[PDB]
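Please read the structure below before turning to the comments.
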There are 6 protein chains.
Amino acid sequence: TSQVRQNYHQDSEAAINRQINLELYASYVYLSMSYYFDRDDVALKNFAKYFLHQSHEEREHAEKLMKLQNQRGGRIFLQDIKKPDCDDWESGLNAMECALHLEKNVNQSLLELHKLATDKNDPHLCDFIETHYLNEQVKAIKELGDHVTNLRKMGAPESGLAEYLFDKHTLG
Amino acid sequence: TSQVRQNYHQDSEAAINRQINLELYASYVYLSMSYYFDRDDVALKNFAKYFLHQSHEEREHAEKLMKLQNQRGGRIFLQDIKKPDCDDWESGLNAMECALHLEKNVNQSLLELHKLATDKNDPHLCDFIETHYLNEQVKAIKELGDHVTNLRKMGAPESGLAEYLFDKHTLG
Amino acid sequence: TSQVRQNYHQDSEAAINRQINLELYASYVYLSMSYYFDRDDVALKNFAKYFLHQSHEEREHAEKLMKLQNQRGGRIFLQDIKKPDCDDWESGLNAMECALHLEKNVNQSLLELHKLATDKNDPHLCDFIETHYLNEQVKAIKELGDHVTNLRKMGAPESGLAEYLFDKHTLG
Amino acid sequence: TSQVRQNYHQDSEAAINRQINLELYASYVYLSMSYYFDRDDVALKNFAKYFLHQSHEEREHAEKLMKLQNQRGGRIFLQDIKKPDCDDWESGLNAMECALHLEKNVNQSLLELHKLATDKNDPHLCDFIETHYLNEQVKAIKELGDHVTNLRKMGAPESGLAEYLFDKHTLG
Amino acid sequence: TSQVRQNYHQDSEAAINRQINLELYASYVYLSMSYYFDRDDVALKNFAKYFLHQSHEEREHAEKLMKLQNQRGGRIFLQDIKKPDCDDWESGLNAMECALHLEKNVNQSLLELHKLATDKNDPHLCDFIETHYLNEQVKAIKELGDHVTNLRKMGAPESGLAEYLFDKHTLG
Amino acid sequence: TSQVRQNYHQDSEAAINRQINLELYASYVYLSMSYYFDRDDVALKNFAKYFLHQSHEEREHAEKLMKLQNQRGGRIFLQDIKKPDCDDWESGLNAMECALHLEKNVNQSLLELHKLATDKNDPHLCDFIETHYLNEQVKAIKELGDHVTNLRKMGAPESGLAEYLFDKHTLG
Ligand SMILES: [Fe+3]
Ligand SMILES: [Fe+3]
Ligand SMILES: [Fe+3]
Ligand SMILES: [Fe+3]
Ligand SMILES: [Fe+3]
Ligand SMILES: [Fe+3]
């Protein structure tokens, strides 16, 4: 046992280890997306910048979870990061839609984790997810929904003018 | 009676009290409009900013009227602010059209008030409405008519590209 | 349903809509109070400034709640803002006492809302009320209790010297 | 009763009063430790600086708890601060080990207090302990565990070179 | 024996250890006083600030005595800090009166200590109490007597206006 | 085929895709290493900082390779990032030794890739590996060999003083 461990269930430690894997996978998906819009046949530079910064943020999220593990006396066990479930992302609209789907998946995993903490009487873990994850996620979900709405309104995916214009004004 | 009251008819005091209620209602309508364009299914950020600043201005208008009441020795009596007559505002064009309709309603109430002052020999009240309200209103009406014209020209409400583009260049 | 809605009960959405109405009413009460102390027969300038800034803060509180509604995929439904339950507020002490009463009413509505979130497993809403409302309210209640205590000590409401002196040193 | 009291159980008030006593005792223990390493026969200047700043922090923690008591309408009742349970602290390693033991004791008292708040439906108190105490404590526990690990690795307590070197590089 | 001990009687060492306990108790009394005037039913903010800074000063006095002990080769032995002899301090005037009483108690303990040094031929200890304690105490006693005089003159404790006014102009 | 593809063999494209996977794996190994030295039972803060920055660099290396793929008209295909082959890294010396082993593995993969380019007449790819990878790798290998030499000289892994001292002076 760790000399610093206090009120840290094995279930929580394990759930944290799984959260790290999911955040790392999310970063990989966004790195796939960013470079999709770097192709000469896509060329949406701002779409690429968006998913690159999202990828970096997800990595920061994983590194914060790993730090918490170490601070709670839990032991970080790492697993394989699976390949993004897609390689060709089609339009910018489909990529935003995929991103929303993945963010709502993380938020749920995070909510399930907050429930575990609430069920194991882990007030510190609760505050941590509330303080550093929950609202961030609600904020990403809303940004993506709005991106998706505007893209659909401007006529994307069929209007390439829209995706290009969306790139210059919003993502730009 | 107030020790500072001089040439202030009861009719004017009452008309001022009613003007305050209308300005407060106008602020509420614009607050409804601003948050309509904050929805994930609308996402017109600049439309939201426009109606938010309009809401703030209408509140300033009410507070100036309340100050005048106190300065003229009139007693401010407040009434219930009714709920904006709409909750779903549809397109950005419909919201601008509603805003014009409400501004022309305030200007008329203001003109009727200027008539009361002119009929009660209240030169101070007259200058006040002339100095702080009338032209402001003519200026809002013209800005809204132009917004409405450009939106209709660009193809709004049916062209979402137009509303989005209108948001980025004019409201933006 | 909203594309961004996740773990957001109808009860919570409705409770948020009601919280917005109460915050808007609180702003109206403080606007009534501010202009009460702008009368020539009252003339407590700092009392007026206090309740004006409180009014503005309550409006900011409502606008933050409306933003949260939009971010959680809830739909903002607005209701009529009732007239402040008083028009003549008597002394500065009575106004502070009314303000305390209304703040403890909001805090309770907020606490009841935090309970609903805790009962619907809404950790995000919980943090939101904890992060942006609860302590703020405890802080307002304490400022008002202290204002009320000092006013009663200095001899207010019967000592006009006290209310005037309280205005210059504390509110001033 | 206090005019500002709302949702504040007697149990919580009492638990807060006891938390204040423990934080004050912790400050006394750290003041004993700081001056232990100021002796001519010890002379670990940085060890002294560490426990002095820790002592000051614990005092700030008590003063924040006393402020919360006053803000919640609870009445601060103070008890005797017991003498630190030790006078000679031996090596720097033993002092760090004592400090860890005492920090894990405070964190537990804090966790028990968070449970009381969670059991009395005190969301404000909950956030307060989460916001200002819990993570701070997890952070102190981890800093001390690491200090203890490095000291044991470098060969302390038997190697005076280690304690001296630890003083110059880490505490220094 | 300490390698640095020279002309340091056991009586002096013990008297220094007792002086430390009294200074620590004085700090506790002032911390009780400071938070008394932070209550919603008292609300004398400047009275609170006064006794808080006094509390901090008394702690500095104890820490200087502990440093001297270490420098003279004496060994610091710590005892329990008793609870302030009061919990409710009534008026600001009574608190000042209590503070004077406690300061004259410390000065006497300090004078008795200076006598011990003069009787044991400890010129260094003599200068230390003369240099860092005696005049400071005479200066605190005079500030408190003057505070007490002005409070009694302005009509305190019965005039709450006085205590409030005293807070804004002198303590303020 | 891509409209920008010219002198880009399928073998090279595939070798680039494999290089990306290896660089991503290297980043994962360094992230495992960094957090190993963040444990309370390890606590080598500078060792953690070293492997964290190395992890970031390897990610930059992968992202540069992905950019080159897009610029040469090759299509990025991503595969699963395997879990670092170790979870407990033992001493700081073993971690450096592992890092050397992995860097010499990447350099070889890079050299094999430079051979493929030289064999397919791809002068651009050749310069790219020469310009951005080869020397960097020779420079990392030498830094790690030197780190390993100094650690072994100072007595690590058995001397914890050495690892701690190595952390403060070199990594520090
Ligand atoms: Fe994330
Ligand atoms: Fe207006
Ligand atoms: Fe509010
Ligand atoms: Fe503490
Ligand atoms: Fe003193
Ligand atoms: Fe690399």
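Shown for chain F, in order and in Swiss-Prot numbering: 6-177.
Recorded method for this deposit: electron microscopy, 2.7 Å.
A Cβ is built for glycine as well, from the same backbone N, Cα and C atoms used for every other residue.
Annotation comment: Swiss-Prot describes F:11-160 as domain 'Ferritin-like diiron'.
In Swiss-Prot, a published mutagenesis experiment is listed as F:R23 to A, annotated Abrogates interaction with NCOA4. Fails to localize to punctate lysosomal structures. There are 16 other Cβ atoms within 10 Å of the Cβ belonging to F:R23 (mutagenesis position).
Every protein chain shown contributes to the tally, and the Cβ of F:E28 (mutagenesis position) ends up with 25 other Cβ atoms within 10 Å. Per Swiss-Prot, mutagenesis F:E28 to A is noted as: Reduces iron binding and oxidation rate; when associated with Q-87.
Secondary structure at F:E63 (Fe cation 1 binding site), as computed by DSSP, is helix. Residue environment of F:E63 (Fe cation 1 binding site) contains 24 other Cβ atoms, counted within 10 Å of its Cβ in all protein chains. Look at Swiss-Prot and you will find F:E28, F:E63, F:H66 tagged as Fe cation 1 binding site, backed by experimental evidence.
Marked as Fe cation 2 binding site by Swiss-Prot on the basis of sequence analysis: F:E63, F:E108, F:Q142. Here F:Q142 (Fe cation 2 binding site) comes close to F:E108, F:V111, F:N112, F:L115: these same-chain residues lie at least six apart in sequence, with C-beta atoms under 8 angstroms from its C-beta.
Residue environment of F:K87 (mutagenesis position) contains 14 other Cβ atoms, counted within 10 Å of its Cβ in all protein chains. For the mutagenesis experiment F:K87 to Q, the note given by Swiss-Prot reads: Reduces iron binding and oxidation rate; when associated with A-28. No effect on iron binding but the oxidation rate is severely reduced; when associated with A-108.
Among the sequence features in Swiss-Prot, the mutagenesis site F:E108 to A is noted as follows: No effect on iron binding but the oxidation rate is severely reduced; when associated with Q-87. The DSSP secondary structure for F:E108 (mutagenesis position) is helix.
The two recorded residues F:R23 (mutagenesis position) and F:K87 (mutagenesis position) have their Cα atoms spaced 13 Å from each other. Among the recorded positions F:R23, F:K87, F:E108, F:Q142, no residue has its Cβ under 6 Å from any atom of ligand 6. F:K87 (mutagenesis position) is 15 Å away from F:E63 (Fe cation 1 binding site) when you measure Cα to Cα. Taking CA atoms as the reference points, F:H66 (Fe cation 1 binding site) and F:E28 (mutagenesis position) are 7 Å apart. Geometry remark: F:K87 (mutagenesis position) versus F:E28 (mutagenesis position), CA distance 11 Å. In the shown protein chains, 23 other C-beta atoms lie within 10 A of the C-beta of F:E108 (mutagenesis position). Contact with chain A, taken as any Cβ pair under 8 Å, is found for the recorded positions F:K87 out of F:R23, F:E63, F:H66, F:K87, F:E108, F:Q142. Excluding F:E63, F:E108, F:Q142, which define the Fe cation 2 site, the same chain contributes F:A31, F:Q59, F:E62, F:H66, F:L107, F:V111, F:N112, F:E141, F:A145, F:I146 within 8 Å (Cβ to the Cβ centroid), listed in sequence order. The DSSP breakdown of the domain 'Ferritin-like diiron' (F:11-160), given as helix, strand and coil counts, is 114 helix, 1 strand, 35 coil.
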